[PDB]
Amino acid sequence: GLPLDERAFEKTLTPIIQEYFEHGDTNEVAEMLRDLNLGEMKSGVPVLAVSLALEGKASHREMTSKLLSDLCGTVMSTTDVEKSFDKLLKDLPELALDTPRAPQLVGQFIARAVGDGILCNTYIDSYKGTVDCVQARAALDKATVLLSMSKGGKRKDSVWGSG
Amino acid sequence: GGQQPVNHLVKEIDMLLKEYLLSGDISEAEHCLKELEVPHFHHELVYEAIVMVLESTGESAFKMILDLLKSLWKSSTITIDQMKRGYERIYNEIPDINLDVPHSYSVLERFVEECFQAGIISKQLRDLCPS
């Protein structure tokens, strides 16, 4: 669906997401989301959270997937996440210009979403050549590239305690 | 009170191989190797890339694998010391991988032969190769 008042929404979500990356409060986002109350524009939130994380350090990116998994089931349907990825992919061509590493990161976001179960697995198959954008295609490539990596070491990523 | 410590080795060395395998881009790997602060640790990929060709069937590997190191050597990314130890470990793994009757001698020789010809390693390393 077409998002009404796009910029007005972006500017409002700016501090919301910013404050999130500070200590990682997934509950804060949801609580505020219900306050705003959005329909098709709801996919905007997960998208922006992704775009900003591209500018920030990689540490801030890995933390983005946490928000997604938390949001889904609580304030976002599994089916809503899918739409968010499409919306993001369409934006990719723009951000890719300033950050050349942007698409490479995007692939990780897709891979993680599928790996945990917040995005459909056949999502990549559905876009299996049915894409006229090379920027969007690379993101789809890395998705498998990275999925093939942590597929075996999924339960060995979190075993260090020193915080 | 804080976040979990940064991971190491895992989700690090593997990335280099995967990126070159499916995608197959020099610059993609370039920026990634440049990401690491430790240049001395650059020997790990060196060794791994050599192991791949020995464990992978197809010219696709040998064509893109050697190109990977040579590409890194283009801008002085890999050090001779690092490349030296990378090959030395291979000469040790050879008997373990082959386990009697090394039919991979053809690959081993040609690979080192090309490397020497490329001018990235001197005769000293070639002398360590079972010629």
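Counting begins at 1 with the first residue displayed.
Note that Cβ sites are derived from N, Cα and C of the backbone, with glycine treated the same way.
Per Swiss-Prot, domain 'MI 1' is recorded for A:8-129, and the stated evidence type is sequence analysis. Recorded in Swiss-Prot as a mutagenesis result, A:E19 to A (Swiss-Prot position 174) carries the remark: Reduced inhibition of EIF4A1 helicase activity. For the mutagenesis experiment A:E55 to A (Swiss-Prot position 210), the note given by Swiss-Prot reads: Reduced inhibition of EIF4A1 helicase activity. Strongly reduced inhibition of translation. Looking at Swiss-Prot, the entry for mutagenesis of A:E94 to A (Swiss-Prot position 249) says: Reduced interaction with EIF4A1. The note that Swiss-Prot attaches to the published mutagenesis A:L97 to A (Swiss-Prot position 252) is: Strongly reduced interaction with EIF4A1. Reduced inhibition of EIF4A1 helicase activity. Strongly reduced inhibition of translation. As a published mutagenesis entry, A:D98 to A (Swiss-Prot position 253) appears in Swiss-Prot alongside the note: Strongly reduced interaction with EIF4A1. Strongly reduced inhibition of translation. Reduced inhibition of EIF4A1 helicase activity. One entry in Swiss-Prot concerns the mutagenesis experiment A:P100 to A (Swiss-Prot position 255). Its note says: Reduced inhibition of EIF4A1 helicase activity. Strongly reduced inhibition of translation.
Overlay of Swiss-Prot feature records on the structure.
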residue: A:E19; record: mutagenesis position; CB count, 10 Å: 13
residue: A:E55; record: mutagenesis position; CB count, 10 Å: 11
residue: A:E94; record: mutagenesis position; CB count, 10 Å: 11
residue: A:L97; record: mutagenesis position; CB count, 10 Å: 10
residue: A:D98; record: mutagenesis position; CB count, 10 Å: 9
residue: A:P100; record: mutagenesis position; CB count, 10 Å: 11
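It is 26 Å from the Cα atom of A:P100 (mutagenesis position) to that of A:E19 (mutagenesis position).
When the alpha carbons of A:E94 (mutagenesis position) and A:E19 (mutagenesis position) are compared, the span between them is 25 angstrom. A:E19 (mutagenesis position) has A:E55 as its nearest neighbour among the mutagenesis positions A:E55, A:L97, A:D98, going by CA to CA distance. Rounded to a whole number, the distance between the Cα atoms of A:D98 (mutagenesis position) and A:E55 (mutagenesis position) is 9 Å.
Sorting each residue of the domain 'MI 1' (A:8-129) by its DSSP state yields 97 helix, 2 strand, 23 coil.
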